[PDB]
Amino acid sequence: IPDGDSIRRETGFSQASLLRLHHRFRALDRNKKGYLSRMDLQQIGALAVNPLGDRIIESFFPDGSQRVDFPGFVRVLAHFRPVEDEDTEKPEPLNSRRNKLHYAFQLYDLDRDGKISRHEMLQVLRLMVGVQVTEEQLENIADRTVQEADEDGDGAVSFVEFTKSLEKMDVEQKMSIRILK
Amino acid sequence: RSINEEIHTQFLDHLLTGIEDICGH
Ligand SMILES: [Y+3]
Ligand SMILES: [Y+3]
């Protein structure tokens, strides 16, 4: 029996959904003060080994906050809420393609300047490259990568050129929380 | 299968996983 009224409203989560969440959020909460800290979330072992774990972690904290209210915890997970036919049949749900892309985009563009520099791409790359790759091959890839996606030649990737680069991508699905269903 | 598609694929993949792990199994 939480504030899951206007919450189930902003995230479009089904009753039992927020329940499995609140329950899950309850488990993540250690000292139990109705909030989470990088501390609490970093306890998720699997996430730690996740090359994006830290960026995912930080995404749960706005501008400078250091704690996540339950509604904030869900505000994020809401982006990965599976899309229902009713969602597409009204305010834009946090799980729309546009918002899923924005979320992913915000993980590349750390300085939140609106564009993905060659460096911001290079950092993401060094995170996901099994075989030891020369810092040069990377610069080359990060380069080519931004190069290919860069349309207005400003050297960086705007959200639109980002969106554009994924038009043939099944983003909806590649970003929908399976388990929840 | 452009370079982007590949990078982003792995990215969204590592992303979803982390998220699902935040939700727990
Ligand atoms: Y940037
Ligand atoms: Y650009």
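Following Swiss-Prot, chain A shows residues 11-99, 105-196, kept in their order.
If you check the header, you will see the structure was determined by X-ray crystallography, 2.7 Å.
Placement of Cβ uses the backbone N, Cα and C atoms for every residue, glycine included.
The DSSP secondary structure for A:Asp124 (Ca(2+) 1 binding site) is coil. According to Swiss-Prot, the feature Ca(2+) 1 binding site maps to A:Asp124, A:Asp126, A:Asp128, A:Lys130, A:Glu135, an assignment based on sequence analysis.
Cβ environment of A:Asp165 (Ca(2+) 2 binding site): A:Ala171, A:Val172, A:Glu176 lie under 8 Å away, each six or more residues apart in the same chain. Under the heading Ca(2+) 2 binding site, Swiss-Prot lists A:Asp165, A:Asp167, A:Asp169, A:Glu176.
The domain 'EF-hand 1' annotation in Swiss-Prot covers A:26-61. Listed as Cβ neighbours of the domain 'EF-hand 1' (A:26-61) (distance under 8 Å, sequence separation of 6 or more from its ends, same chain) are residues 12, 14, 17-18, 67-68, 70-71, 76-80, 83-84, 87, 91, 142-143, 195.
The domain 'EF-hand 3' (A:111-146): residue composition by secondary structure is 22 helix, 2 strand, 12 coil, according to DSSP. Annotation source Swiss-Prot lists domain 'EF-hand 3' at A:111-146.
Taking a C-beta cut-off of under 8 angstroms and a sequence separation of 6 or more, A:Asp50 (mutagenesis position) has the following same-chain neighbours: A:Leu38, A:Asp39, A:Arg40. A:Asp50 (mutagenesis position) falls within a helix when secondary structure is assigned with DSSP. According to Swiss-Prot, the mutagenesis experiment A:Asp50 to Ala carries the following note: Does not reduce calcium-binding.
Here the residue is the original one, but Swiss-Prot notes a mutagenesis experiment at this spot, A:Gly82 to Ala: Does not reduce calcium-binding. Cβ neighbours within 10 Å of A:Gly82 (mutagenesis position), excluding its own Cβ and spanning all shown chains: 16.
As a published mutagenesis entry, A:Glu135 to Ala appears in Swiss-Prot alongside the note: Reduces calcium-binding. Inhibits calcium-binding and cell membrane localization; when associated with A-176.
Take the CB of A:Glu176 (mutagenesis position) and look out to 10 A: across all protein chains shown you find 19 other CB atoms. Annotation of the published mutagenesis A:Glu176 to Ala in Swiss-Prot: Reduces calcium-binding. Inhibits calcium-binding and cell membrane localization; when associated with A-135; the original residue is retained in the structure shown.
Of the candidate recorded positions, A:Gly82, A:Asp126, A:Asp128, the one lying closest to A:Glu135 (mutagenesis position) when CA atoms are compared is A:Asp126. Counting every protein chain shown, the Cβ of A:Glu135 (mutagenesis position) has 20 other Cβ atoms within 10 Å. Across the range of the domain 'EF-hand 1' (A:26-61), the DSSP-based residue counts are 22 helix, 0 strand, 14 coil.
Annotation for A:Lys130 (Ca(2+) 1 binding site): same-chain Cβ neighbours under 8 Å, separated by at least 6 residues, are A:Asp124, A:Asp169, A:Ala171, A:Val172, A:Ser173.
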